[PDB]
Number of protein chains: 6
Amino acid sequence: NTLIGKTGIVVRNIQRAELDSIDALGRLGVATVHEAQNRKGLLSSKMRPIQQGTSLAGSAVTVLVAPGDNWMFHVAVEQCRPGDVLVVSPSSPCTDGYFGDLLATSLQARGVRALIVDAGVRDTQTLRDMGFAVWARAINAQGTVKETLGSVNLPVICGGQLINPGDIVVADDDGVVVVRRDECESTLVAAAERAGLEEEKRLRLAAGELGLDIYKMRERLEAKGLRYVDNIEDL
Amino acid sequence: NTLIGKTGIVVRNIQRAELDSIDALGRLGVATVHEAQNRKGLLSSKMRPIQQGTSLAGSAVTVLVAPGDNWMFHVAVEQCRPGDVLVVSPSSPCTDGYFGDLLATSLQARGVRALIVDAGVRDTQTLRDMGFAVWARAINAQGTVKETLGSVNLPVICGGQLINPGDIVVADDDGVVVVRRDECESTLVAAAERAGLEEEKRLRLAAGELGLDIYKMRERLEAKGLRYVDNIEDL
Amino acid sequence: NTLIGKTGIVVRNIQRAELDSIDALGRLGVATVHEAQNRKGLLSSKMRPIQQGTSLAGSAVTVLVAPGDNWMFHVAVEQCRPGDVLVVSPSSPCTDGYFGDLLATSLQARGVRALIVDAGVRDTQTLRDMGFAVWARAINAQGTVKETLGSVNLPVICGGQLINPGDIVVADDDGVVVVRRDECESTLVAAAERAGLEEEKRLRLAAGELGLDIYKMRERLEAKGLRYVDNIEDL
Amino acid sequence: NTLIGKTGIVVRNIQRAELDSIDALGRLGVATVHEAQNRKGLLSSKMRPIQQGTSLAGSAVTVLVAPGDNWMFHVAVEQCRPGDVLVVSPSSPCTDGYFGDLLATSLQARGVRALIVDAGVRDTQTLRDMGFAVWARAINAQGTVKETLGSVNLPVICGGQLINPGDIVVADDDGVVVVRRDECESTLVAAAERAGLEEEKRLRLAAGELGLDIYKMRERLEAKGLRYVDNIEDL
Amino acid sequence: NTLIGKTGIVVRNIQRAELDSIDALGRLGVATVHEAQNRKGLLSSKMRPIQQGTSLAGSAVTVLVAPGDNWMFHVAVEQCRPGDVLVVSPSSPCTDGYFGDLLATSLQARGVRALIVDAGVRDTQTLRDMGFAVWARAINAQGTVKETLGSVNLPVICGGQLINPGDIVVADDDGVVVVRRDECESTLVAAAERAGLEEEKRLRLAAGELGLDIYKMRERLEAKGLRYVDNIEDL
Amino acid sequence: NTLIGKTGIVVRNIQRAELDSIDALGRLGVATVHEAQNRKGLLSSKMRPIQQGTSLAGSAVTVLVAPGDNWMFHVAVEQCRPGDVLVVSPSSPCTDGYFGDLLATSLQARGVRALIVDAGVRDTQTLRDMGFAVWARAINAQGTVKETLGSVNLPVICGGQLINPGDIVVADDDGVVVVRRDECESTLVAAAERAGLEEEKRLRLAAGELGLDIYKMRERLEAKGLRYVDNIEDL
Ligand SMILES: [Mg+2]
Ligand SMILES: [Mg+2]
Ligand SMILES: [Mg+2]
Ligand SMILES: [Mg+2]
Ligand SMILES: [Mg+2]
Ligand SMILES: [Mg+2]
């Protein structure tokens, strides 16, 4: 896997998954997508949105930044296209404010959909006012420098998950999940299948049908040894 | 206290406190109720609401779930009545997503007012959209299984407090407090007494009367040895 | 520095910075102000707002409180004037609910703009409803007592920063920064200079000019050894 | 369960489990005992020993202390007998130094075997020098007061587990587990059964027999769909 | 990078780095090795040794385990050879006790040098008594199950670093660093070069030569603007 | 208080407290010293020793270092004299490895007694082997740079306490406390007074006299309303 942690390199061309597929994954959401690919790819639950009610997806443009150093953000902007999501990880843990409204302005100018950053962000009310969506480990006004080289479009570890450039990142109020570029098709189909099933179940549950009956659980619960008593005094 | 931690049991009948009393406690709020019962019963401050501005109370239907296992949620739904609050604790610490919008749909169909869960929840924007109130230790899309039996309506430890089935749980933006079923009356009266006093004080404070004068503090402060100086250079 | 940690003292007269200067710092915000004074004065990123979208500043009226003891809040109210911000630190770490809506009512009656507290707060929905802005380490309904003396208008350590009475505290969604009273002028000018520059840059970035070109970064990046490759297979 | 959180009460007489049974549980250790009672009773993994290599058990003498208040420690000492373990929890979370070498001296004079405290301890090198074993949430020299009443020999929540007076607490380098007084016999027998089995297995494993063969796992692994490949390039 | 997170697979044959090289890296230690490869490869500082004074290295045999499930440990033992270090990560965060003295006995029988586990361990005093070295995220007696398949000798993320099977893991009291199998030679040479330089410097420093003079820092410090004053009153 | 956070300055001459007084404070220990000065000056309980059984004190030589930058350590060494303790804080939170065995060698050559660092340290087994005592926030092999100027012998905030150069820092297994240089005499006398009293009490407690009788607590406990019952069934 070789190129992880390597600095001083910008890879220009990456293979992206396709806009329509990406858009659909965003609408299905993180929980459904995660489940659809057999519960893999979920980033640390410490990666949190700075806004409420936004669910989206995009193709990962990856960035490795030195600790306390945001030099590679401007380098990465040039490599972004509409539909991309910038995915940034520091080379060692850091919660400084790597990113704010100026970089967000530049990203929006390129049609970038969001930032996922395994570090801190600032100018957060301005980011919300601009409608630029961010998932971050911290909110921190502490600034960074521009001294040490990192990389753009090499694989990175972000929130405990490997992210390859061009992988699809899906992000919503619950968290962030990565979908492998080559698995995008299978994951989308599986997630939609799950979504269809859940909608039928939701209607049945809303009508007052019990899940125990819907999912046919009662016999298996009894076989495991579930016992009902009328009153706690019976025990 | 015996039955804590016991699995494979569902107690059907629990004695509930009464709807009007429960409703009043919800309106008075967590801080006032906690103070009214001599500062006992408060759950861990890590139990946080996923929404803002909701204050409520209900009769606890308790659930013990195995770690990473939400099997007992559907079992518990059947035992819930309008006005109940589902109170769930894992048998060992876990922040996986035990609960989302499908289970919330089922609970709302029974008139359940909220979930208090000493673990993770997901589908959180959908939960907010549905207006289903939740207090949780974590937001986490990571799913659970249905393999190991737990219990319903046995006592549980949730957020560091013992919760008996039928105890009253009061929850708001500040946190969650448990009121013992047999102490509901005394706590309600004490909380209302506090509320009446605080409203008079609030009016006096808003008018610009100082608490030092209102609460008659000045003489006791002087006796403890509080000393005023005009300028810091005097010291 | 002597008087830090000393109890039983209230200093009545403090030299304040000036309202217009304070107001301007509030509008410029924490990140800009922090950067303007060479990245000093930022309080712990664990000091968080209980509301969204409020940015302000005021002259610090400082309070040292004993652990689990809010006695000095009422003592401090009397020493506050319009434009002040109450800045409170416990003498040892504590996240109990030191402050709620009654004290907030009293502070608003004096024209106090906010509370910064290195501990817990409660009645938080009421605080939001009143529009009383708070930055706190915790939300916690657990009450306090009034037994042990602290101090008012002596220097305190709050969020890892020394705060002298009359220093300017600037607070927004990103955090809280302290500006030394005697450095208020230089910091304001520097922050406004930064703000002017950033607004021009923002317009250029929004137009689609790259920061690499704007900030003249490309030659220095090449000199550090940044290398572009077309495809990841080239490596 | 009623009496939890109640203050101002000392229960003099408690039913204890028996010394020999208690001693055996200590020798078997926390992991084995926990497993023997179907993985219940384990206190928070944040409860840690201040020493290395000590494993023991005793009958719980329980103490509820007010936050930052160790008044009840001296009250509790009088109620202790040889073989007891003092189990202390604050009425709300606190990591102050509740306990040090003087109280330890008094406990040792009564033949008390250890302290389990859901808070802080100090004088820790002296405690080690005396050979007084302690499990604590924190090491903290910050002192406490003696102003507010708590209780002795009422049930408490300690490390997230209910502890009744006279329950058996087993503590070692891995943590602390509570064994219900009335379940002491069954747990001891089950723990010894486990210990016997594990010793035979250990000898087989040391000889180089694989667990896959010992525990007869291979057929079930294949049935679940475990697939072997020679080289990673095969995938 | 594809195979990360995949379950149900055991890769039998992995290319290992060489024993002598591995042994030398262990003697040089984590800090020196980390620095030698330009400060990459360091695992989370939360990965801590359960013993003091042991420094070692080995070839990684990687294991992905389901959360709360240690089934793959016994599967992995069979694939281990003398000199290997078992490197284990759960498919989602978990601090349960995955590993204790029985598995350690089996690993020692195969000549395995250590375990690195991004989760919990138990039987820790027995592990120390056996001299089986472990780096873990937690000490936790809470047991696991054997229900869900994982993988052996596929790449894993452990402590925030990608570990490929056959990579070299170096572990000591300061932490754990991964050295890429194909970079073993360059890293060893660089680490030894650093070690030689540091030993000469250490001798000079012990003799009382100042680093400012040794490393020729004084002129560069002055050029950056470092200013000496005799007394603090001069400022 | 002005000079806090200022960079680019080295103050050469500081007034030190006196060796014998400092040595005595070290022998009395942190808890006793902290109590003697009315429970002030204690650093964060997160500042922990990397060794066991060492208690000491020294005159603070203070260092402000930039984040991830240890340049000022070598600058500070030159300003140290026998008996000094180096006290280091980063200008913003950082847990990188600022310090290891080379710097420790240089400090020992000057007769420096210890390091207190509000950040990370490495080479920790070597530090123990050398007998160089350290209190740190973290153990972390991640290296630092030498690019940004800090200060030496200006006041710093370390572990949440203001430390002036020449203040006395006392450090042991329980933590670290700062004693103001001008209060050294009063604190030493008060700490020795406490120590004398505690030794008499210890002898009485060891003999089996109860603290309730020794400290004359029984009447005050009864007056507060402490009630004894024989059996828990009485309630
Ligand atoms: Mg900005
Ligand atoms: Mg769902
Ligand atoms: Mg209130
Ligand atoms: Mg003591
Ligand atoms: Mg075991
Ligand atoms: Mg070193």
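Numbering, chain D: per Swiss-Prot, residues 2-236 in sequence.
Structure method, as recorded: X-ray crystallography, 1.8 Å.
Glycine is no exception: its Cβ is also placed from the backbone N, Cα and C atoms.
Per Swiss-Prot, these features apply:
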- D:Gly101, D:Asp102, D:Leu103, D:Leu104, D:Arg123: substrate binding site (BINDING)
- D:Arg123 to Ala: Abolishes catalytic activity (MUTAGEN)
- D:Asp124: Mg(2+) binding site (BINDING)
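Sequence features annotated in Swiss-Prot and their locations in the structure.
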residue: D:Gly101; record: substrate binding site; CB count, 10 Å: 22
residue: D:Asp102; record: substrate binding site; CB count, 10 Å: 22
residue: D:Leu103; record: substrate binding site; CB count, 10 Å: 21
residue: D:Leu104; record: substrate binding site; CB count, 10 Å: 24
residue: D:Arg123; record: mutagenesis position; CB count, 10 Å: 32
residue: D:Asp124; record: Mg(2+) binding site; CB count, 10 Å: 28
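Distance from the CA of the residue listed as 'Mg(2+) binding site' to the CA of D:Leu103 (substrate binding site) is 9 Å. When the Cα of D:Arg123 (mutagenesis position) is compared against those of the binding-site residues D:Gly101, D:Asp102, D:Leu104, the shortest separation belongs to D:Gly101. Following the DSSP three-state reduction, the secondary structure of D:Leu104 (substrate binding site) is helix. You'll find the Cα of D:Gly101 (substrate binding site) roughly 5 Å from the Cα of D:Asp124 (Mg(2+) binding site).
Cα spacing between D:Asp102 (substrate binding site) and the residue listed as 'Mg(2+) binding site': 6 Å, rounded to the nearest whole number. Cα spacing between D:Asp124 (Mg(2+) binding site) and D:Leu104 (substrate binding site): 10 Å, rounded to the nearest whole number. Residue pairs drawn from D:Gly101, D:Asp102, D:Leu103, D:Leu104, D:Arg123, the listed substrate binders, are separated by up to 11 Å at the Cα level.
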